[PDB]
Protein chains: 2
Amino acid sequence: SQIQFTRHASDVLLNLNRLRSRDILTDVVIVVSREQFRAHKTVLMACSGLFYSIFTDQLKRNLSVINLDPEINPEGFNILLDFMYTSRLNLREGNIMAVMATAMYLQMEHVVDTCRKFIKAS
Amino acid sequence: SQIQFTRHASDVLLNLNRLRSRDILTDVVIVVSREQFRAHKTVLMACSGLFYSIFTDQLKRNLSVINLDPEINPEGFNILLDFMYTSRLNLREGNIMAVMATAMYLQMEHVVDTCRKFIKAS
Ligand SMILES: COc1ccc(CNc2nc3c(ccn3CC(=O)Nc3ccncc3Cl)c(=O)[nH]2)c(OC)c1
Ligand SMILES: COc1ccc(CNc2nc3c(ccn3CC(=O)Nc3ccncc3Cl)c(=O)[nH]2)c(OC)c1
């Protein structure tokens, strides 16, 4: 019976992305080969099975640096990080395989399924 | 030209609320008279002009406790905190004034405007 604010969640996410852009309250650096990306652990956990599994463990909860698998493409990771914070996925025929493999590694099942649909439709 | 995931933002918010429910990565306690509420500063900043103005200031960025104005009703605050994390506002004729006044204090203009519409429609 509560009143629904249909833009609230999108507004929240946009504002979280603004905070990331200003490095406000970011609490982890994700290192991917020669590149690094700062983020909020909460958003990573909300969007990725890998990050959820890492930070839910009290043993790893306070890590400030995560080194991703050396074989992960920083491009693929960047695309997915921007998706996490925007709901918009930049899939193209020139990056689909990198994005899909990265999404498998990050355990983002719905994104992987969408990548498969992209392949089917191309 | 990016692919839009129309449920992603809502899913993120739901997951953030799940993290709050488990006290995972919460980083502030909001004290409101005799009650206390834990939350994520990022979500508070995303949803409230008061919290945004507080935590954007490097002087207050690292506060772990915020004591709200003693005149603020903990009920009104609780209702609004749950709105922040759910997009659903529990307005009723028995709580409208408390919620509205609290939303004014928290600088949640759209919620205040909605409270005014509620009054107009009642
Ligand atoms: C409810 O059963 C779960 C929960 C979690 C996992 C991990 N696998 C996974 N996780 C994903 C996605 C997409 C985002 N997430 C993160 C997420 O759901 N986070 C979250 C969940 C519950 N409460 C708070 C939070 Cl932050 C994904 O495709 N697979 C699971 O794997 C089988 C099952
Ligand atoms: C863009 O101009 C602004 C930004 C902020 C304020 C503070 N007044 C206010 N803030 C509100 C609501 C509802 C949620 N918020 C928080 C918010 O917008 N947070 C945010 C903004 C930009 N980047 C990152 C973040 Cl976290 C509200 O009704 N009034 C402003 O007041 C005039 C103007």
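By Swiss-Prot numbering, chain A shows 7-128, in order.
Every residue gets a Cβ built from N, Cα and C, even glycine.
Quick look at what Swiss-Prot annotates:
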MUTAGEN   A:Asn21 to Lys  Abolishes interaction with NCOR2 and HDAC2, no effect on interaction with CTBP1 and transcriptional autoinhibition; when associated with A-116 and 376-Q--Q-379
MUTAGEN   A:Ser59 to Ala  Abolished ubiquitination by the SCF(FBXL17) complex
MUTAGEN   A:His116 to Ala  Abolishes interaction with NCOR2 and HDAC2, no effect on interaction with CTBP1 and transcriptional autoinhibition; when associated with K-21 and 376-Q--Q-379
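Where Swiss-Prot records a feature, it is marked here on the structure.
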{"residue": "A:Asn21", "record": "mutagenesis position", "CB count, 10 Å": "16"}
{"residue": "A:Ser59", "record": "mutagenesis position", "CB count, 10 Å": "12"}
{"residue": "A:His116", "record": "mutagenesis position", "CB count, 10 Å": "12"}
Cα distance (Å, whole number) from A:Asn21 (mutagenesis position) to A:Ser59 (mutagenesis position):
25
Rounded to the nearest Å, what's the C-alpha distance separating A:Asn21 (mutagenesis position) and A:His116 (mutagenesis position)? Just drop the number here, would you?
23
